[PDB]
Amino acid sequence: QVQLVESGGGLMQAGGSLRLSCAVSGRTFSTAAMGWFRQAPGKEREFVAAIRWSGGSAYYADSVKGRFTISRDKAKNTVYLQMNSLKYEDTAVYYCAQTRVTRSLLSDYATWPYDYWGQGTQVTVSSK
Amino acid sequence: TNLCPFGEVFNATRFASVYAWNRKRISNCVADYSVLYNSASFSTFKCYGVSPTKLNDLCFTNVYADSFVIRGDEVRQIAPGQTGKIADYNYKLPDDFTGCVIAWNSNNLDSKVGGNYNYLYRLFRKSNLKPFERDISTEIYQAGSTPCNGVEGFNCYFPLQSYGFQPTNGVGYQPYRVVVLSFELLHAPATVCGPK
Amino acid sequence: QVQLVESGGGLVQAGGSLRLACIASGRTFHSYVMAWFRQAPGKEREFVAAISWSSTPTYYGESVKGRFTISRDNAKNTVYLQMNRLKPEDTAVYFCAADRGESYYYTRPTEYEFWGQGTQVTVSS
Ligand SMILES: *[C@@H]1O[C@H](CO)[C@@H](O)[C@H](O)[C@H]1NC(C)=O
């Protein structure tokens, strides 16, 4: 069992920045990788970014690459999503996710079903 | 007069991942192998160097009990002279191995409903293990021309991977618990003897 | 990837004798436990006999104890099965089998990696 709580979503102008946190609680020694997903209203969920808990290596979807930084604090049991140069396409509900599953190919974490999900935090990117 | 603690090894509630396999030194005790002989439900029970009919008539300077979990299909690799992910990168027996290999299906214990992904194996290694070598390193593996610097990507891989033990899995993808008894003989007092 | 080839099969009189041979490819026959299994019409593969590395423990199925003798010649990479006082119940295909390991469960076909295609023995009356 683990519980995931997203925070730091809300309103921002396109070209600006936001920092999502997600706090992991429960059997935390079990985290293999973390992910961020997003889902705009009425469109299918999409993979955003994954980080291997041991090592800290990141995989990103092509749509956010070079704009977004995934990172984690093993000590504080928390994964971060640094969203810079926000665009209209970014607007969506963001979910963090945890898997206890070790995959050799970090890219697997784009397509691989995660074990636990947050309730989500809403992000909204203004028409200036 | 005190029996060797084979129970501690075989009946252990938790088992090791094969990559980080476990050793129990067994010495200064009577080895009654009848505890093994009277199990009809091991899937394999093979000895190398000694006939299993002689185990109760034999003495050793020590016994080592290596234990871990692998998939069904991989149990044939826990033998002298085998190759494959397990033999090559996880657990290697010597060609002149003297001891026994015992395995049994553990689907009942080692698969939960969500699937059990805790057991890992090593998928990539710069070279094969020497016999009884054990590598628990998580060095990013450099597959290609270019170096990694502990960062993952193209031809730069995490060396370990979960077994996925789902209760739906076919036999070959079901977990097996393995115990390898290595009979060590030295120019030293025999501290592990059968009941003759 | 040892290959095994049985021979000596054919027709024989009840009460008669017959020696099967099995030759293993490779140069490691010394380190292989050799076994004979058989399959009679409408039945499973049945254990007949096995021989450890030294020859020093041999094993036999209940039906063949007394009558059948297993032996090995490492020089010729050959295991033998001398069948004496043959009964109609002995009619079957005889499969040679081999493994690096000697099994406590020596009658289990699953405990042997390597298998011949089999020689046919037929016993008449
Ligand atoms: C493990 O426990 C079983 C009973 O659950 C017992 O039959 C068996 O002898 C024990 N195994 C060993 C090696 O002590």
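The residues of chain B that appear here are 333-528 by Swiss-Prot count, in order.
Determined by X-ray crystallography, 2.6 Å, according to the entry header.
Even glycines carry a Cβ here, placed using N, Cα and C.
The following features are taken from Swiss-Prot:
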- B:334-527: domain 'BetaCoV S1-CTD' (DOMAIN)
- B:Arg408 to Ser: In strain: Omicron/BA.2, Omicron/BA.2.12.1, Omicron/BA.2.75, Omicron/BA.4, Omicron/BA.5, Omicron/BQ.1.1, Omicron/XBB.1.5, Omicron/EG.5.1 (VARIANT)
- B:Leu452 to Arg: In strain: Delta/B.1.617.2, Epsilon/B.1.427/B.1.429, Kappa/B.1.617.1, Lambda/C.37, 19B/501Y, Omicron/BA.4, Omicron/BA.5, Omicron/BQ.1.1; Contributes to cellular immunity evasion and increases infectivity (VARIANT)
- B:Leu452 to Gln: In strain: Omicron/BA.2.12.1 (VARIANT)
- B:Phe456 to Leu: In strain: Omicron/EG.5.1 (VARIANT)
- B:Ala475 to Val: Increased resistance to neutralizing antibodies (MUTAGEN)
- B:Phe486 to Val: In strain: Omicron/BA.4, Omicron/BA.5, Omicron/BQ.1.1 (VARIANT)
- B:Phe490 to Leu: Increased resistance to neutralizing antibodies and human covalescent sera neutralization (MUTAGEN)
- B:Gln493 to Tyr: Reduced host ACE2-binding affinity in vitro (MUTAGEN)
- B:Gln493 to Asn: Reduced host ACE2-binding affinity in vitro (MUTAGEN)
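Here the features listed in Swiss-Prot are placed on the structure.
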residue	record	Cβ contacts under 8 Å, 6 or more apart
B:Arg408	variant position	B:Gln414
B:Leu452	variant position	B:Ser349, B:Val350, B:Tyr351, B:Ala352, B:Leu492, B:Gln493, B:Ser494, B:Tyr495
B:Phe456	variant position	B:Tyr421, B:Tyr473, B:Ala475, B:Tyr489, B:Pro491
B:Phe486	variant position	B:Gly476
B:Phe490	mutagenesis position	B:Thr470, B:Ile472, B:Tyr473, B:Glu484
Query raised in the report: Under 8 Å Cβ-Cβ to chain A, which of the recorded positions B:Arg408, B:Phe456, B:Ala475, B:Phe486, B:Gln493?
Result: B:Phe456, B:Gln493
Query - Sequence-ordered recorded positions from B:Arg408, B:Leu452, B:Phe456, B:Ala475, B:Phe486, B:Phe490 with Cβ under 6 Å of an atom of ligand 1 - result: none
**Report entry** Secondary structure of B:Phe486 (variant position) (DSSP, helix/strand/coil)
**Finding:** coil
Query - Three-state secondary structure, which DSSP defines for B:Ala475 (mutagenesis position) - result: coil
Query raised in the report: So which of the recorded positions B:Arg408, B:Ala475, B:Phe486, B:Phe490, B:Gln493 end up next to chain C, with Cβ to Cβ under 8 Å?
Result: B:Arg408
Report summary line: The answer, for which of the mutagenesis positions B:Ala475, B:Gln493 has its Cβ ringed by the most other Cβ atoms inside 10 Å, is B:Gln493
